[PDB]
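Only one structure is covered here, and it is reproduced in the block below.
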Amino acid sequence: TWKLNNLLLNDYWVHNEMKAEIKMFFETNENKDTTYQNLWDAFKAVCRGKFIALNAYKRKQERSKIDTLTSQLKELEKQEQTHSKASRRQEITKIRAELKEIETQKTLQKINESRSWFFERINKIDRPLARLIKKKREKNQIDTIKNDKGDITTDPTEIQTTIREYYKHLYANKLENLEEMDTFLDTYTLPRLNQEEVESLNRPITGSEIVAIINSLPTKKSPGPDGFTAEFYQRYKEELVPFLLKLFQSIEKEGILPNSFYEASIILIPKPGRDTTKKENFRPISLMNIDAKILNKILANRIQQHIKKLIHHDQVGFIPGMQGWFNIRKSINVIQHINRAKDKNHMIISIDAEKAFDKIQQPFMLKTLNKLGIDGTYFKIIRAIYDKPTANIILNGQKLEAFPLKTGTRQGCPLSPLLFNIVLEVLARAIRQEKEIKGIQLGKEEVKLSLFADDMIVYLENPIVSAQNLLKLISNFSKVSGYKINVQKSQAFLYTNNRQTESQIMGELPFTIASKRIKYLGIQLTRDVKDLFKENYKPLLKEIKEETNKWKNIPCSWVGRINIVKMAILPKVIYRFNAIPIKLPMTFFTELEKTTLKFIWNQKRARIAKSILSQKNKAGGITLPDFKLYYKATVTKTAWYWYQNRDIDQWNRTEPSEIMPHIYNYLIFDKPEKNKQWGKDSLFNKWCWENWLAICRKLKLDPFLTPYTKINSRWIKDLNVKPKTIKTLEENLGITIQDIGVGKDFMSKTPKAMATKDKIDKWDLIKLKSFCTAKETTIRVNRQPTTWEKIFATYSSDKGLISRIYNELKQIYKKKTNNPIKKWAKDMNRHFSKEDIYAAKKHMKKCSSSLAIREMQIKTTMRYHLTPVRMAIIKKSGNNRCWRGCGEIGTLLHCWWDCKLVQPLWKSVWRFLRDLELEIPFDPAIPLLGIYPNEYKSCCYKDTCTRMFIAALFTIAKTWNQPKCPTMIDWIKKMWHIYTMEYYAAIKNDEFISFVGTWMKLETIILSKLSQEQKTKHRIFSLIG
DNA sequence: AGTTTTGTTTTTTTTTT
DNA sequence: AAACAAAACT
RNA sequence: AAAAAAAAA
DNA sequence: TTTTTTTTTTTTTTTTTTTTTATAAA
DNA sequence: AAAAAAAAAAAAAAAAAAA
DNA sequence: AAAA
Ligand SMILES: Cc1cn([C@H]2CC[C@@H](COP(=O)(O)OP(=O)(O)OP(=O)(O)O)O2)c(=O)[nH]c1=O
Ligand SMILES: [Mg+2]
Ligand SMILES: [Zn+2]
C-alpha cells in the first residue's frame, strides 16, 4: 500500500508537474454527470497515480550515468573473451575505477548530509537528545498470543484470526431499545441551546475557515489509508481550497460523504504495565484520512464555542481554560473536612469507565444531541459521519479484512472527545439532581462529583443508603447508554465511628477499600492529609536520584546535561508543585539541587559557578533552572484567582470556614484586616498569602490601596453605603476606584459619569466624596503601577502565569557575581570598558547557531581550562611550570597565546588574514574574547574571522598538555569540517546566499595552499564551485 | 539619532485522559 | 528558546 | 504510533 | 482591646576550607 | 585560584502580658 | 551520535 514520501514535495520539477495536472484534472472532469463526492475520490486516484510515475522516472534519471557505463563496460569486456587485448584491458581498468569513484561520492554525500542534520541539533531540546535518554524504540510485532482454547500458541494464521475475531466482536453489538432511551432522557432536566447559538452551529462553511485549519495541522504525522500527508494539503492549498469548498458545500446540502471518509487503519498499542500476550490489553489507535479530519475539525471547533453552556464546571477534562489541579485541590479539601469532623459517616469513591470511548452507543448519542436542541445541517452531518464507519487492522505490516464500527466514537478523531463528554454529562446532571444521593456539605457549598474526561470521583455522606442509590442510577444509565464500570477495580475511602459499622458497609458494598492511599490524576490522595508530603514529595526525590544515576555515563557535555534536566525533570516537578502547593522544608530543595548539579558536573566540582549560570545575560544564554523560584512562582499564582473572584472556582471556596468564609475575596489590593486568626488550618491559602506579602515588602510596595483597588472592596464598604450604589457604579463606570476618579477628577472624567452622578442615593455621595477626595487617598491611588501589580490586575487570561512570575522573581532576587572577563583584563594589562564587556557577551551568544561551536567559545571566555598555576596551588606544590615543557610559568594567557609552541600556529592564522587582505592588530583579545578595537567593531568580515579563530581554539585545546606544536594542517581540517556541516544545512534552510559570502573568499585561499596529494588524502574539494 | 526592550509567532518536549 | 518588528528611552 | 486540553522552554 | 516587648525564623553576607590529575571526541 | 558551605548578624512577624 |  502506497504512501506519499514527503521528500518528493521539495523538488522543483515534481512540484511543477503536480501543479499542472491538478489544474488539468478538474477543468476536464467537472460536470453534472458526477456528484462532487464521487469526483473527489476520482481526483485522489489520479493524483496517487502520477506521484508513482514521477518517482520512478526521477530515480531512473539519477542513475543514467552508471547505467551507461556498466552497459558499455560489459560490452568491451565480452570483447576480451574472444581475444585478450592490452588497450582494452587499460580501458576496462580506467572505467572500473570511475565506477568505484562515483559509488564513493554518492556514499559520502549521504553521510555528510546526515552529520550536518545532527550538527544543528546537538545538545538542544530536540528529538535527538530526547531519544538519547529513552530506550530503543520498538517495531510492533506479534509472534505469540493466548488462545480462545486457553493455550499459548504461535501459529501466524491463528494469531491473525484470533485478533481480528476479537476486535470484530467488540464493535459488533448495537442496542435497539429506542423507546427506553427516550424515557431516561425525559426523566431529567437538561440544558438547551437558544436560537442564536443554534443559528451559529448551522451557518455555512467558508473558504477562510478551511485555510485556517490547514495552516494549523500537525506536521510529521502518519497519513491515513489513502497515504496523503498534511504536508501535501499545506503545499497545494492554493489549488485545493476552491475544490475543498465545493466538497463541503455538497456535504452540507446532501448529508452524503465520500466513501473514503469512512476508512481508518487500526494499529494495536500495548497498554502500560500489562501483558502483551493477552488480546485483552491492547488499545486500538486509528489513522483517518486527512480530508476527513479537516471536516471533523471544523465541527469540533464550532461546538467548542458553546461547550461551557452544556458542561457544568465539575468536568475539567478536554475543556478549554480549565485545569486538572482544580479537582486535586478540591478533593484534598474535602478529605480535610472529614478528618476534622466529629461524627464520621462518609465515603470517597474513585470510578473509571471500562473502554469508555469504545462502548458508547451511537443511537443514544444522537438522541442526546436532539434533546440539547442541536438539529439542522449540523446534526445531519454528524449523523452521516456515524452512518457506516469501518476499520482495517494492520498487523505485522499486513492489512486484514475490514469490519464495521457499530459502537463507540472514533478513537483517533478530533470530534470524539467532546461527544463523549456531552453523553457523560447526562449522567452527571442526573446524579446532582437526585437528593437521596447525599453530598458533603462545606458551609454554603455542597460537593458531589468531580470529573476528568471519563475519570470520576464521588463524595458521599451516609454511604449505606447513599451508595446503593448511586449504583442503581448507574445501572439505569448503563442499559440505555452502554456505559460500564468495574466495581472491584473502583477504590474507596470509608470513614465510620466503629469497626462494627465498617464491617456492615463493607459486607453490603462491592468496592475495594483503600487504607492508606488512592492514586488519582497523577498524584497520591491520602486518607489523612498529614501524609501528603510523605506520599508525594519524598517518593519524587528518590525517583529523581535513581534517574540521574542511570544517566551518569551518557555521552554529552555539561551543556547537554543542563538541557536534560530542563527537558525531563523540570515538567514533573512543576506539575507536583501545582497540584499540592504545601509548605515544603528547606532540606527538600537542598537535596534536589545537590542531585542535579552532581549530574551536570559528572561527579566533579563545578568548572563554572552556579551564580554566573543563574542569568541569561552571562555564559551565552545557558541558564541553570532555579527550583526555589519555581516553587515560589507556583505558590503566589493563586492570588490571581482571588482577585478574579470567578463563580466557576469552587475549589477556592472549599477551605475551612470556621471563623470567617469570605476573606479571600477581600485580601488582594484591599484594606488590612485586624483579625489575624482566619486561616488557622488552611493547607494552601494561608501560605499563599504570606508569600504574597513578603514579595510586596521586598519591592517596598504599599499593597493595601492601589490604582487597582476595586469599588467592591472593604474601603468602600467601611463607608456604610448601600449596595444599590455599588452596583450602579460598576454597571455604569467600571470596577476600580480609579474608574470613579479620585481628588479633583472625582466624577468629572466623562459626561457619562456626571450623567451617573445625580442618580445615586443622596447622603452616600457625601460619604463617597469625602473618601475619594481625601489627601491620603489621592496620593496612594494616583501612583504608577509596577510590573508586579500588572501581572495580577491587568491580565484576563491565567495562560502562562508561572513563566511571568518566575521572570519577575529572577530580577527581584538578582545577585552579584564575579566576572571572568574582568580577570582576563587583569591577566593582560588593560581596561575593558562597558562597551567591550558588552561585545564579549554578544559574541558568546552570536558566534554560531550550533551549540558545539558556541560551547567552545563559552569555555574560552569563562576560563574553563585547568592550568599548571592552578594545579600547583591545588597539589600544594611549587612545580607550576608549563606542561608543554618550554620552561616558563604556566598562566592561562601563556597556554592560549604566549607559549613558543603555540605561537607558530597563530602566526599562520595572521598570514591567512593578510591573504584575505584584512589588517588586524596581533592582540590576544580579538581571537580569545572577540573584543575588537574601535575601528574594526563595524566590519563585514567578522563572520569569516570568527570561523578561523574558533577552529584555532579547537586545535590548541585538543593537545592542551602535549609537548608538541599544534600543526597548520590539523587547523585546516577543522575549518573544512565546519565548512561542510554549514553547507548542507544552508541548502536545507535556503540560506545559500549568506553562506557563499562568508566562505567563498576563504575557500579559495585554503585550496591554493594545499598540494594535490593533501587534497586527495584529506578529501578537500570545493562544494561551491 | 541609535540601541535596547517588549511582545508575538513558530518550534521543541512533558502532564493528564 | 529564537527571531523579528515596533516603540520608547538614552 | 493517532486525538483533546493544559504546562514549560 | 491595644500596644510594647521578647523570642524565633529566614535570609543575606562574610570568611574559611577544599579541590584534581588535559582536552576534545564520543 | 576559585567555588561552596558554614556561621553570624539583622529584621520582621507573631504571641503573650500589661495597661 | 543522539531521526526520520
Ligand atoms: C491514555 C489515552 C486515552 N485516550 C482517550 C480515549 C479513552 C479515554 C479514556 O482513556 P482510559 O485511560 O480510561 O482508557 P479506556 O479506553 O477507557 O480503557 P480502560 O479504561 O482501560 O478500560 O481517553 C486517548 O484517546 N489516547 C490515550 O493515549
Ligand atoms: Mg476508562
Ligand atoms: Zn609553554
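Numbers in chain A track Swiss-Prot; the residues on display, in order, are 249-1273.
Note that Cβ sites are derived from N, Cα and C of the backbone, with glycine treated the same way.
Here Swiss-Prot flags A:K519, A:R522, A:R531, A:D600, A:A601, A:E602, A:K603, A:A604, A:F605, A:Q659, A:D702, A:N734, A:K737 as dTTP binding site, drawing on experimental evidence. For A:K556, A:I559, A:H560, A:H561, the entry in Swiss-Prot reads Mg(2+) 3 binding site. Swiss-Prot lists A:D600, A:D702, A:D703 with the feature Mg(2+) 1 binding site. Positions annotated as domain 'DUF1725' by Swiss-Prot: A:1242-1260. As a published mutagenesis entry, A:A701 to M appears in Swiss-Prot alongside the note: Reduces transposition efficiency. Among the mutagenesis experiments that Swiss-Prot reports, A:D703 to Y is described with the note: Reduced transposition efficiency. For the mutagenesis experiment A:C1130 to R, the note given by Swiss-Prot reads: No effect on binding to RNA; when associated with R-1134, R-1143 and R-1147. Listed in Swiss-Prot as a mutagenesis experiment, A:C1134 to R is described as follows: No effect on binding to RNA; when associated with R-1130, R-1143 and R-1147. As a published mutagenesis entry, A:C1143 to R appears in Swiss-Prot alongside the note: No effect on binding to RNA; when associated with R-1130, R-1134 and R-1147. Experimental mutagenesis is annotated in Swiss-Prot for A:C1147 to R, with the remark: No effect on binding to RNA; when associated with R-1130, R-1134 and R-1143.
Annotated features, which come from Swiss-Prot, shown on the structure.
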{"residue": "A:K519", "record": "dTTP binding site", "Cβ contacts under 8 Å, 6 or more apart": "A:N529, A:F530, A:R531"}
{"residue": "A:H561", "record": "Mg(2+) 3 binding site", "Cβ contacts under 8 Å, 6 or more apart": "A:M570, A:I896, A:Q898"}
{"residue": "A:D600", "record": "Mg(2+) 1 binding site", "Cβ contacts under 8 Å, 6 or more apart": "A:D702, A:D703, A:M704, A:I733, A:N734, A:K737, A:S738"}
{"residue": "A:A601", "record": "dTTP binding site", "Cβ contacts under 8 Å, 6 or more apart": "A:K607, A:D702, A:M704, A:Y731, A:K732, A:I733"}
{"residue": "A:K603", "record": "dTTP binding site", "Cβ contacts under 8 Å, 6 or more apart": "A:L418, A:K732"}
{"residue": "A:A701", "record": "mutagenesis position", "Cβ contacts under 8 Å, 6 or more apart": "A:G565, A:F566, A:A604, A:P665, A:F668, A:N669"}
{"residue": "A:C1134", "record": "mutagenesis position", "Cβ contacts under 8 Å, 6 or more apart": "A:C1147, A:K1148, A:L1149"}
{"residue": "A:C1143", "record": "mutagenesis position", "Cβ contacts under 8 Å, 6 or more apart": "A:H1113, A:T1115, A:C1130, A:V1150, A:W1208"}
List of residues, in chain order, with Cβ under 8 A from that of A:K556 (Mg(2+) 3 binding site) and at least 6 apart: A:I567
Sequence-ordered recorded positions from A:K519, A:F605, A:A701, A:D702, A:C1130, A:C1143 with Cβ under 6 Å of an atom of ligand 3: A:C1130
Contacting recorded positions, sequence order - A:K556, A:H561, A:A601, A:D703, A:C1143 vs ligand 2, Cβ under 6 Å: A:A601
Maximum Cα-Cα separation in Å among residues A:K519, A:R522, A:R531, A:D600, A:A601, A:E602, A:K603, A:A604, A:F605, A:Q659, A:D702, A:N734, A:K737, which the record lists as binding dTTP: 23
For A:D703 (mutagenesis position), the three-state class that DSSP assigns: strand
Contacting recorded positions, sequence order - A:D600, A:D703, A:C1134, A:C1143, A:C1147 vs ligand 1, Cβ under 6 Å: A:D600
Extra residues within 8 Å (Cβ to Cβ centroid of A:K556, A:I559, A:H560, A:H561), Mg(2+) 3: A:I555, A:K557, A:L558, A:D562, A:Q563, A:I567, A:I896
Spatial separation of A:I559 (Mg(2+) 3 binding site) from A:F605 (dTTP binding site) - C-alpha basis, Å: 18
Conformational class of A:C1143 (mutagenesis position) under the three-state DSSP mapping: helix
Secondary structure composition of the domain 'DUF1725' (A:1242-1260) [DSSP: H/G/I, E/B, coil]: 17 helix, 0 strand, 2 coil
Packing count at A:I559 (Mg(2+) 3 binding site) (other Cβ atoms within 10 Å of its Cβ): 23
Beyond the site residues A:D600, A:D702, A:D703: chain residues whose C-beta lies within 8 Å of the centroid, for Mg(2+) 1: A:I599, A:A601, A:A604, A:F700, A:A701, A:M704
Same-chain residues at least 6 apart in sequence whose Cβ lies under 8 Å from A:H560 (Mg(2+) 3 binding site): A:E673, A:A676, A:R677, A:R680
Collapsed DSSP category at A:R531 (dTTP binding site): strand
